[PDB]
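J.: Just dropping this structure here.
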Amino acid sequence: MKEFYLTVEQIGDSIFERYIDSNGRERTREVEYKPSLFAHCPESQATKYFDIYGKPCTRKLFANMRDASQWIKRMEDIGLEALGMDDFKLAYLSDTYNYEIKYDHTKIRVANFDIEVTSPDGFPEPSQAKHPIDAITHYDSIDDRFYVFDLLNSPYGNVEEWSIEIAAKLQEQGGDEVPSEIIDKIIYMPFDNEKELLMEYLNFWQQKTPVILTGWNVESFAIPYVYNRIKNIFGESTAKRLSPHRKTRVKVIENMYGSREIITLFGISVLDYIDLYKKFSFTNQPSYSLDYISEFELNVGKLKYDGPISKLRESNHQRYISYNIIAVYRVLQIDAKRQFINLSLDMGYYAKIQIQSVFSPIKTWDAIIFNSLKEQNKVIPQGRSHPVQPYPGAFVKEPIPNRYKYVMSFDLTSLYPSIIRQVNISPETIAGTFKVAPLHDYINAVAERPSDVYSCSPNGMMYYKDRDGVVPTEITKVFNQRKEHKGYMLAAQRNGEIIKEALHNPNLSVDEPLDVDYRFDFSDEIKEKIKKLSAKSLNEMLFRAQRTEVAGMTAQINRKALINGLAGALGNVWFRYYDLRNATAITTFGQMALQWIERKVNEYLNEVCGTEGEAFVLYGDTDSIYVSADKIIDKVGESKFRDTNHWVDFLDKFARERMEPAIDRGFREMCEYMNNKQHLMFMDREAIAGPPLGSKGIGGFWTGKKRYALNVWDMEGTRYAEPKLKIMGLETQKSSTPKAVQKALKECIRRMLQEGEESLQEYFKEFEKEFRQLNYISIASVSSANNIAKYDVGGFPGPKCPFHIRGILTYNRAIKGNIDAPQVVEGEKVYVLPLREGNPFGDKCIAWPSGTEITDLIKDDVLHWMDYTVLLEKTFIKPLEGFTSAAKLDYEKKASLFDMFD
DNA sequence: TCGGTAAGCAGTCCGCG
DNA sequence: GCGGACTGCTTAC
Ligand SMILES: Nc1nc2c(ncn2[C@H]2C[C@H](O)[C@@H](COP(=O)(O)OP(=O)(O)OP(=O)(O)O)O2)c(=O)[nH]1
Ligand SMILES: [Ca+2]
Ligand SMILES: [Ca+2]
Ligand SMILES: [Ca+2]
Ligand SMILES: [Ca+2]
Ligand SMILES: [Ca+2]
């Protein structure tokens, strides 16, 4: 097989590399890598190395990496560009793996671990590590085993061994319900003392050294706690055995508010699953507890135990260990679904970077572009310092707040990357500038043609047309990968809808789910067999289809994120290829493109309708337009349609056969106008929205920019079994809105769009009457909590104190003295409730850690003093009043001549 | 939050005769 | 009471 790296490090003048050799074995080597860097040289000197602008360079070979680094410094001292890859491990990887890397994941040791630490005096701080580590569960991907290290004797109590028999049993048998599929994979090791446990853990680690190290909050808790505890008991050298090269750094993580400390383990790639989840999931969650996220992702119940976690080991050690094991497994289950580790490996090996660098799109793209240029013997420029400067972004149309009955939306495929490719925007393709007219003049095609030679953006920039820039070349490659995975995602989605349809008529039989590839549209043969399947098999197929859709979503959305990040990186001062001329060339072209096509679509539809100056495009944001289709429907007449699906078909056909050709024509003209390299503005129909045929549903409404709701029957060619609400920006979509309120507001919107005003009034009346019964957590607001200390003046709110911070301060005063009280962690999320006047907390609100029940000693008082009226008006009524006034509807029945008469 | 801009709403402070 | 000048937070792209 072809070799591939696992990890790479620079330690002084040595590269330390762990890799898989040509026989599939894991090896480690120390390499005295001699780096090269570059200086400009005279043209009269013969060379094969050129910078990106075509200027000749001489290669400088250094005796070692420190010499190379010193040379960079002296070149700065002289005032001359020091060209080349200054991150020497990236150059090493480029030299050592000069081909597209094919990796074998089965050879990569992925370790998932979690530790437990009993602490009677609050949160066990990783920097202090003053409490014994009393449990470690460490799952190894190569052995496919859970290695359980269990401390039986502690200063906080001596316990009996954990029982695998009880662990397996149902919670109704007094057991812990450790999943049957992992029971046989547990290797249980009890220890009579902590020193023995840790020494054995280190010997184990030495034997089975993680390449990828993950788990939940491992980077901020488990890793620094283990490191520091071993350091405290044994000394630093023993703690450094967590690094295969025995090198670590206590590294400070800084942002804006403060700083925290993590431990860098050289020769390990830490991908904390919480960080993977935050980067790759495209969710914003009210809580990031593993319980909370496992419930969201897997629909598994919260791990139930009695009393505080600080007493769980002594009171129920059996459950303590079982929950430690289950916790490790939950992360594995989340990964089986989301496939973020797979994603990270894919992107890391593609870029030829340390796997953990996938968190940095700037590092990722720097390596991609470097490797690409190096193939042509081209030489990358030195990174430079730039002051942070603001620059313009997208255009967003101001909508008229209103109901909108029939709506067809259209959206440009991968806009910013497509602009880059179309215009040929790259550091080395800049050809010059032209004299800019107001943007409006380009939109309306009255400005002079920018260039007859170069490819242009309406920000004034011109680009070469003779050859693709490196940025267009490399962005195209990832765009193509993205396109493939999106295809699989959409097929799985369409396939899921077939199954949902079939589930209306389940067959009464015992059978099996079909063995199919959900990434490809079901054949007629499959469709016929599905129509004969039982509900049990159908539901299993649906679950599998949706799992396939999730896998495709992960693969596509994050490749989209990477390519959009390249467009964004051009406007980040830390990017080697930072250039506001290029960043703005992209955003300004986008502004023109949207407004250009708004004009074209309005012109086309006014033509087919035989009107003048009518506004068909009601809205647009960045790269999308929303077209009113009322007149199109009305041209055939509602009564002519058999059912909802009939007008949906008609609009779909109209969009594809009439509107899309007109859209393409408009964009080809714009391409010629800007003299672009290649027409890539592809705007396809996205949504077809409207009320159910013959109903009083309003179909949709806008309240303002980035705030709307649509009843969608077809999205990107997925025809839904049941209509789906597309809601953007409204409170139902915000993590800050209480859970039960999101749900209620969603149902109000559903009723408005599908059923009408009367249905809405019926539901409002009911919610208003019953809501005080809702669980306090479900009606709590949520907020991130930054700068708590900043607004704290002797335990009370300082000037300008935010509402949620006030709640935290109220909480802090209420828990002064309570030993079992959780602390609010700076920068994390909190639940927030309003409090009625004259409450014993002495303020108008209280806040506590999100994803948790409020501590028992104040819970009863909070419940008693919760201000339901304020809660209702602020989270439910105010937003609903916003929705209904926009839609010209009333959520309460107004008086009529029938009232109180006949 | 260690890792692009536009723009919405909550809330504080305080004017607005 | 609402709206502007702010801070804070969160979402649409
Ligand atoms: N830097 C950055 N830009 C974004 C992000 N989301 C959207 N944009 C910008 C770049 C996109 O091309 C443009 C339009 O956003 P869309 O959500 O429609 O995505 P896009 O057109 O790229 O892909 P698509 O084919 O429609 O799924 O807005 C983002 O998360 N980060
Ligand atoms: Ca735990
Ligand atoms: Ca788009
Ligand atoms: Ca059937
Ligand atoms: Ca869009
Ligand atoms: Ca098309």
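So this one's X-ray crystallography, 2.0 Å, going by the header.
Including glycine, each Cβ sits where the backbone N, Cα and C put it.
Take a look at what Swiss-Prot says about it:
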- A:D411, A:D623: Mg(2+) 3 binding site (BINDING)
- A:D411, A:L412, A:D623: Mg(2+) 4 binding site (BINDING)
- A:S414, A:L415, A:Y416, A:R482, A:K560: substrate binding site (BINDING)
- A:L415 to M: No effect on base selectivity (MUTAGEN)
- A:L415 to A or G: Decreases base selectivity by several hundred fold (MUTAGEN)
- A:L415 to G or F: Increased misinsertion, increased mismatch extension and inefficient proofreading (MUTAGEN)
- A:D621 to A: Drastic decrease in the efficiency of incorporation of dGMP (MUTAGEN)
- A:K706 to A: Almost complete loss of polymerase activity (MUTAGEN)
- A:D714 to A: Complete loss of viral replication (MUTAGEN)
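Tell me about the surroundings of these features in the structure.
T.: Look at A:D623 (Mg(2+) 3 binding site): DSSP puts it in coil.
If you draw a 10 Å sphere around the CB of A:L412 (Mg(2+) 4 binding site), it holds 23 other CB atoms from the protein chains shown.
DSSP assigns A:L415 (mutagenesis position) to a helical segment in the three-state reduction.
The Cβ of A:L415 (mutagenesis position) lies under 8 Å from the Cβ of A:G590, A:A593, A:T622, A:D623, each on the same chain and at least six residues away in sequence.
Neighbour count (other Cβ atoms within 10 Å of the Cβ, all protein chains): 19 for A:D621 (mutagenesis position).
DSSP classifies A:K706 (mutagenesis position) as coil under the three-state reduction. There are 13 other Cβ atoms within 10 Å of the Cβ belonging to A:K706 (mutagenesis position).
The Cβ of A:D714 (mutagenesis position) has A:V648, A:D652, A:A687, A:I688, A:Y720 as same-chain neighbours under 8 Å, each 6 or more residues away in sequence.
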J.: Sequence order is fine: just name those recorded positions in A:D411, A:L412, A:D621, A:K706 with a Cα within 10 angstroms of A:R482 (substrate binding site).
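T.: Candidates kept after distance check: none.
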J.: Between A:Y416 (substrate binding site) and A:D621 (mutagenesis position), how many Å separate their Cα atoms?
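T.: That comes out at 13 Å between the alpha carbons.
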J.: Would you list, in sequence order, the residues of this chain other than A:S414, A:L415, A:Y416, A:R482, A:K560 that have their CB within 8 A of the centroid of the site's CB atoms, where the site is the one recorded for substrate?
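T.: Going along the sequence, the neighbours appear as A:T413, A:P417, A:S418, A:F479, A:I563, A:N564.
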J.: Listed recorded positions: A:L412, A:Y416, A:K560, A:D621, A:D623, A:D714. Which have a CB under 6 angstroms from an atom of ligand 3?
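T.: Among the recorded positions listed, those whose Cβ sits under 6 Å from ligand 3 are A:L412, A:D623.
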J.: Output, ordered by sequence, the same-chain residues six or more apart from A:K560 (substrate binding site) with a CB under 8 Å from its CB, or 'none'.
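T.: Listed in sequence order, they are A:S414, A:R482, A:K486.
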J.: Consider only the recorded positions A:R482, A:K560, A:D623, A:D714: which of them have a Cβ under 6 Å from an atom of ligand 5? Write none if no residue does.
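T.: Those recorded positions that pass the cut-off, since their Cβ is under 6 Å from ligand 5, are A:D623.
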J.: Could you list, ordered by sequence, which of these recorded positions: A:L415, A:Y416, A:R482, A:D621, A:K706, have a Cβ under 6 Å from ligand 1?
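T.: Near ligand 1, sequence order: A:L415, A:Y416.
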J.: Taking the Cα atoms as reference points, how far is A:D411 (Mg(2+) 3 binding site) from A:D621 (mutagenesis position) in Å?
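T.: Here the two Cα atoms lie 10 Å apart.
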J.: Just checking a number: largest C-alpha distance across A:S414, A:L415, A:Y416, A:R482, A:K560 for the substrate site, rounded to a whole Å.
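T.: The two farthest binding residues have Cα atoms 14 Å apart.
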J.: Can you give me the Cα-Cα distance between A:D621 (mutagenesis position) and A:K706 (mutagenesis position) in Å, rounded to a whole number?
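T.: With distance taken Cα to Cα, A:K706 (mutagenesis position) is 8 Å from A:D621 (mutagenesis position).
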